[PDB]
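Below you'll find the structure I mean.
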Amino acid sequence: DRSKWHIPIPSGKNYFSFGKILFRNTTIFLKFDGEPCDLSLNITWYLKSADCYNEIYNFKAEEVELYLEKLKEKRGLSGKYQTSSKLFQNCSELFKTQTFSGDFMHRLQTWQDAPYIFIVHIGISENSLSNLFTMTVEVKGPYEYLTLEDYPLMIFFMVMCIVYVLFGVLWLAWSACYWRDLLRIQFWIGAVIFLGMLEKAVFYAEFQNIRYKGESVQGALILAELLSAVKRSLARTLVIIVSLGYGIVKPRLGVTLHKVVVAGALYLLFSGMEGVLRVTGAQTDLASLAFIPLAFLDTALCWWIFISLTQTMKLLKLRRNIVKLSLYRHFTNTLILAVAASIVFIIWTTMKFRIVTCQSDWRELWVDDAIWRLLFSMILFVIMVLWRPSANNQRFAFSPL
């Protein structure tokens, strides 16, 4: 989120806040360039290692002075703080070579892997002073500008990009031998795989912008989450279509196919906008509002899938189609395992994310934005195992009916 804070020092506000999770031996450069003046400048900076997760991210910029008044007499805050209040007589003297050196720690090189907070207050003694010195706050760790909050997601997306690359190679290796036996579901699954390709490719490019150039582009994040929303929407659309048995039950569903794609479009029009809200860091009211129709939609759509699945299971039980019955029985078992794993992951992660008074284990929050993608990737792998090409796949996949 723009770790190189290019904030020009204004007259409207005098307090800058920077609260993240940082590597040990991370340095915080401050770059000061501006039109030199003659004003007395008192720069006070604070670097505090808040041991708890809550006192930095639930912390808001409104209570910066309240956090200061808590820290001065040690109310409600735990950890060690480091500070200096070096004074500058003239504005020009700030521009001159004043390479920062840390003074003394009271119980700017970082001392541990922890969530830190960084507060700068600039005492002035107006319109020109508004946005005069472009203060560039540059955080620089051992692995360049990347932070622990964003660190394991990057290597995780390395790994899962490798996973989909292997998936695409395997899919093409399967499709190379046989082409005349391919039906529309094969092209649709290939499309889902390629959507995963493009989505995780642009998202990885976004993290590459984060680590090398150190800048955040919101449009790439919009594109990535929009692609993911379209991808999972089309995936569950395929699940619903298969659960109704296209061709096996009815050659063309028609108006019910229109209602299926309308259900998919409604799911998009809610959940994709929800994901776009997650991109921009939606406020607490919008965040609380967003997931109610989302959760209701997941419950309703999944229940409809189970109803359709049991119904087509009964019909195929009447049909006495042996190998198809075995394959779709494995499909139902996969769906049961997927739903159970997903719901237990939801309960564990979401409940223990907020019920506990202090998230004291900061290291394992990269799983939260990763477990859904891991589950869905495993689901895609199982589906590709079930739908592997073969010589008798012409009779195995579909029968004239």
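The numbers used for chain A are those of Swiss-Prot, and the residues that appear cover 38-144, 174-191, 199-474, in sequence.
For this deposited structure, the header notes the method as electron microscopy, 4.7 Å.
A Cβ is built for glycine as well, from the same backbone N, Cα and C atoms used for every other residue.
A mutagenesis experiment is reported in Swiss-Prot for this position, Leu271 to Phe, and the note states: Reduced mechanosensitive channel activity in Tmem87a-expressing cells. Under mutagenesis, Swiss-Prot gives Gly292 to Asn with this note: Reduced mechanosensitive channel activity in Tmem87a-expressing cells.
I'd like these features described in context: how deep, what's nearby, how far apart.
In the three-state DSSP reading, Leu271 (mutagenesis position) counts as helix.
Look at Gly292 (mutagenesis position): DSSP puts it in a helix.
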Rounded to a whole number, how many Å is the Cα of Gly292 (mutagenesis position) away from the Cα of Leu271 (mutagenesis position)?
15
